[PDB]
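Comments concern the structure below.
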Protein chains: 2
Amino acid sequence: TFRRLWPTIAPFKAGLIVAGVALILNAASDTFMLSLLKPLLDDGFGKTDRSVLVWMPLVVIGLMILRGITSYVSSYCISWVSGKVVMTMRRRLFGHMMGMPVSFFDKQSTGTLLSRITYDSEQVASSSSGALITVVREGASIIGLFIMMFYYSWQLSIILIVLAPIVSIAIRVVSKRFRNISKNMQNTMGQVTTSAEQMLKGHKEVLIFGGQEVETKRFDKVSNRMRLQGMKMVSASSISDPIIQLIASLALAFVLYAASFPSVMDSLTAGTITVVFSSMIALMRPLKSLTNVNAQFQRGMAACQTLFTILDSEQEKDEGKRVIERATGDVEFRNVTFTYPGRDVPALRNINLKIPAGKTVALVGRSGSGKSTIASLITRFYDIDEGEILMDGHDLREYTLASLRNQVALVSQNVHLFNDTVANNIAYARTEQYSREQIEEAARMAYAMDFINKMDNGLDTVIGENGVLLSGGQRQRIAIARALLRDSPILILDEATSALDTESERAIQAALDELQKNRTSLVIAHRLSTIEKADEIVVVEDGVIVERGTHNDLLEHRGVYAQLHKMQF
Amino acid sequence: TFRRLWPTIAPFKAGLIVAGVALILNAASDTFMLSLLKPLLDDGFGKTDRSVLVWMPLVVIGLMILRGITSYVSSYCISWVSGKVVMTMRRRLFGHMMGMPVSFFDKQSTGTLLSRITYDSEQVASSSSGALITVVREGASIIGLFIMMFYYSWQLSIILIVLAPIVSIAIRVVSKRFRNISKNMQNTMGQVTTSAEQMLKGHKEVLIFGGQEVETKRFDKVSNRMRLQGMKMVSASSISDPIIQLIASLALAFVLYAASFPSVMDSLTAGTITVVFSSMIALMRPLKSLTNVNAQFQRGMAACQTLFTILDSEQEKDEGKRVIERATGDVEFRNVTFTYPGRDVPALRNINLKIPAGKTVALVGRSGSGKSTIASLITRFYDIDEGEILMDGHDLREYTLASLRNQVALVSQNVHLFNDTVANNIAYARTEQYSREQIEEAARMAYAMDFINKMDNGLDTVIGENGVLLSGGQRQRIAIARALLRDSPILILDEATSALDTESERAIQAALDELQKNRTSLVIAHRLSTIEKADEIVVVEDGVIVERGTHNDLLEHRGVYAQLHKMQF
């Protein structure tokens, strides 16, 4: 249909001209081999010219080195072009895929994304280069054959060509006329077998009514109506093939007769008949493959219309200019209404919260709807529907995304750990600034240097999966080290519940205390010590704030807090 | 394997001789046709203009008809044999499956009994006769072609059949040597695409940590590693075909070289090289199809062991000689316990019953397990386990089958009506002894003559399936007409279902009443129309009958039957 793919191809066309010059020579080295059938039967055994029988082997090996070399120059130089319009347009998606909104990667697409940069990105050039191999090779074999047919004997070529569609249409009308009769009599047999199906259902009355002789004599007339009709299908179906063969071979009598009696013909001498009759046996194969070209240039371009919807899609909204470097202040909510895309229930309904300068606040609860989403609203993973979150006196939508995202931390158990060294995993996208001394000192400050010591090299060993496959405590404390070294002002402590082994909960808890010793903290938690030591607690139950006060006043008014402490304790 | 099918084929062996004489002549006319290539190319065009060219076209249609009328004689006289060893074998199963017990027919095989007569009995002769028209037609063309090979220049034939297996084994070892490299580099591709898969997981940490340019300068070094390994499969998997073609054409070079010898080139003329070379391309297909003569003979004989177990399973137990003409007496039970075959839980517990002469007994209950079982074992559809049943002073085991089953009369709504006329559906298996006037009078005595008079003929019209498609109300009174006409002394009335229809329930109740002025009648009844007038009432409780009394005593003692009236009402 459309070709917007051709600006990608147009840097690399010097591999396509070589694959269309050294591919025609794969078709003119086959119609130059069939023309050797003329001297072999003419100047060869019939005469006493032995010398034509000695150079003919040397032009048979010599014409399949040329058919074995241009089948390698045209399959490699078309793999360099169909390998660099698969490579270029696969790294164009992955410069736009890491800029698309999280909502697309939420539940809209999970694992079919690899099916757009491994499988649906290969069929755009493994089935659209099958519309240039078939057109050029089997579109120049046919011209060579139609030249070799007309140079040798123009008189017989017209006779043979004219008889070609008549045989096909006669065969087609005969086949239709017999499959109609076959379908009719198959329907008749299907009508007959119903009574034989029914005869086995009366077994509960055949025995008690005393008659098996009636039901074994009345089956002698159903089976005899299933043989005299059952033998007629092969009597009316095996007659069609002799008719087809006789119709086909009546024309081969006319081809021989036309080359017999007129003296306008018989310019043929025993090699000019083998080279024209056996050429077009090898012309039927470059006639069934050329007609299936547009069945392949509609799959190799239907898969390009799929990849043009992943691309040119709406990216992150960057309608902001305000830049914040060090967010020292308060974060508050105002009239914030938000629900998840693709869902109906509202999660956020006019929520008013305030985070003071450096004091921690705990959003505890067992609701499972309201605690996890507010980290997304803060980090602007999901944009707010209606309302405003005032971050240091300004809305987040006024702020640029890169400046806003740098002021936050996401310490959690479920971190994904990259395939790089310690100097790169704790210093992601800051390695050109951060020296290794402050990196290793922050690693000691995270109380996880002991696990780095028990390693292959230590501070420059690979970490991520396909490598060492570390445990969750090392992942949590390396996330602690990352957020400690980056020194973010605002911290969303997830504090995920897991196994707390002796002298493993101690190191994790000490690292947590050292991290939250300073700085503002909105902590989601199920930990009793962080519940009691929090300055102000906030409980959200199904999007409803039951109270906003201290833990002692939340002990005085029960509500849901003590009922939560039933399972906390 | 063990062909016991042969005695059903041996009287029809005269069709397998015509189909083995008129099938050889379909393979000696594909050999007598290629031998025309020698007078056409040598004695035809090369010598003169009109020598052999006017005599050949009257042969190429002469051979065609001698092949179109031996593809109809050998395809009809084998289907007279493969359609008469199916018919003899199909109606031998239906002289054995109509005398074999109900233990086959209760859910062991329900719809698969049709696919042992219709489809499975066809594959014993549609796939065992396809292993004879292959071993004879394409086992006589090969012997035919190997005469043309050796009458026409045997030296070239010897040096060509020497050369063929070397080419075959060289092609095989080359294909293996390249498929090893292909699968190894496919695994090498799999590792790289796993490493490419492991990148899109950390989107939630790509955005927040500020690193997007790292993931666009790391995917560049993954895509090049995924392109230089994607070029190499096309580079290394496209060397196999030129090597195969060059190895193949070196043999043709050797043949054309050895044709230059003065010993070989003595009997090779303008002809005699086309017929030898082009008959081998017509010899690969009969050599190929021959190998599958034992992959089809053991498909059409392995389906002759499926239906031979139907022919070998156990039939009726007829170990008995006692007979009775008309059972005028009692039927009594002796603590008989019986469970259905294929089950462990006893469907019927210990039951003790007494049936008087000319009185009604009722097996009333809503349990649905035990009342119909007693009717089955009484008519001896299933043989009993624990004890004996004395019918007229003798056990049922002592009695023969047709003596006992001619004394019962099953009456229900689920009667199956044969597709033969009503004239004989009221006198089934006894239409000769009874004349038409008795059938007419018994039709009026069953109060069903009025609906017969509404029909197209009356006495001799089609009444079963696929005709007028009768209702269950007509089926009830035609069953009463049947059970009144045969005049059985024991009436197992099942009472059908309670569907009162004005002036249909009246006729049904009148026929049901008039049937039972006389004769011993064990009835099963979920309806109250017979219980209040019953002489003796027994009531089954789950699986055991514990209350065997009168109506007034069963009104005095509640038990179960009183509550059965309570939620019956």
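In chain B, numbers come from Swiss-Prot; the residues present are 12-580, in order.
Cβ from N, Cα, C; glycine included.
Taken from Swiss-Prot as is:
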type    : residues                                                       : note
BINDING : B:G376, B:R377, B:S378, B:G379, B:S380, B:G381, B:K382, B:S383 : ATP binding site
DOMAIN  : B:27-310                                                       : domain 'ABC transmembrane type-1'
DOMAIN  : B:342-578                                                      : domain 'ABC transporter'
MUTAGEN : B:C88 to S                                                     : Does not affect ATPase activity
MUTAGEN : B:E208 to A                                                    : Does not reduce substrate binding or nucleotide binding, but decreases ATP-dependent extrusion of substrates. Inhibits formation of outward-facing conformation
MUTAGEN : B:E208 to C                                                    : Exhibits ATPase activity. Forms intermolecular cross-links
MUTAGEN : B:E208 to Q                                                    : Improves basal ATPase activity and increases transport activity
MUTAGEN : B:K212 to A                                                    : Does not reduce substrate binding or nucleotide binding, but decreases ATP-dependent extrusion of substrates
MUTAGEN : B:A270 to T                                                    : Temperature-sensitive. Loss of lipid export to the outer membrane. Significantly decreases ATPase activity at 42 degrees Celsius but not at 30 degrees Celsius
MUTAGEN : B:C315 to S                                                    : Does not affect ATPase activity
MUTAGEN : B:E506 to Q                                                    : Lacks cell viability and does not support growth. Can still bind ATP and slowly hydrolyze ATP, but becomes locked into a closed dimer conformation
MUTAGEN : B:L511 to P                                                    : Loss of ATPase activity; ATP is still bound
MUTAGEN : B:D512 to G                                                    : Loss of ATPase activity; ATP is still bound
MUTAGEN : B:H537 to A                                                    : Lacks cell viability and does not support growth. Can still bind ATP and slowly hydrolyze ATP, but becomes locked into a closed dimer conformation
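Feature annotations (Swiss-Prot) mapped to structure.
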| residue | record | DSSP class |
| --- | --- | --- |
| B:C88 | mutagenesis position | coil |
| B:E208 | mutagenesis position | helix |
| B:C315 | mutagenesis position | coil |
| B:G376 | ATP binding site | coil |
| B:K382 | ATP binding site | helix |
| B:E506 | mutagenesis position | coil |
| B:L511 | mutagenesis position | coil |
| B:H537 | mutagenesis position | coil |
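Other Cβ atoms within 10 Å of the Cβ of B:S378 (ATP binding site), summed over all protein chains shown, number 14. Note: the Cα of B:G379 (ATP binding site) and the Cα of B:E208 (mutagenesis position) are spaced 62 Å from each other. Of the recorded residues, B:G381 (ATP binding site) and B:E208 (mutagenesis position) place their C-alpha atoms 65 Å from one another. Between the CA atoms of B:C88 (mutagenesis position) and B:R377 (ATP binding site) there is a gap of 62 Å, rounded to the nearest whole number. B:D512 (mutagenesis position) and B:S380 (ATP binding site) are 28 Å apart (CA-CA, integer value).
Using a 10 Å Cβ-Cβ cutoff, B:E208 (mutagenesis position) registers 14 neighbours.
On a Cα basis, B:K212 (mutagenesis position) lies 67 Å away from B:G376 (ATP binding site).
Among the mutagenesis positions listed here, namely B:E208, B:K212, B:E506, B:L511, B:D512, B:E506 has its C-alpha nearest to that of B:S383 (ATP binding site). Chain A has a C-beta under 8 angstroms from the C-beta of B:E208, B:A270, taken from the recorded positions B:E208, B:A270, B:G381.
For the pair B:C315 (mutagenesis position) and B:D512 (mutagenesis position), the Cα-Cα distance reads 53 Å. Here the candidates are the mutagenesis positions B:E208, B:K212, B:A270, B:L511. The one whose C-alpha lies nearest to that of B:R377 (ATP binding site) is B:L511.
Each of the recorded positions B:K212, B:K382, B:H537 was scored by the number of other CB atoms within 10 A of its CB, and the lowest score belongs to B:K212. Ranking the recorded positions B:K382, B:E506, B:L511, B:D512 by the distance of their Cα atoms from the Cα of B:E208 (mutagenesis position) places B:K382 first. Only B:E506, from the mutagenesis positions B:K212, B:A270, B:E506, place their Cα within 10 Å of the Cα belonging to B:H537 (mutagenesis position).
Every protein chain considered, the tally of other Cβ atoms within 10 Å of the Cβ of B:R377 (ATP binding site) stands at 13.
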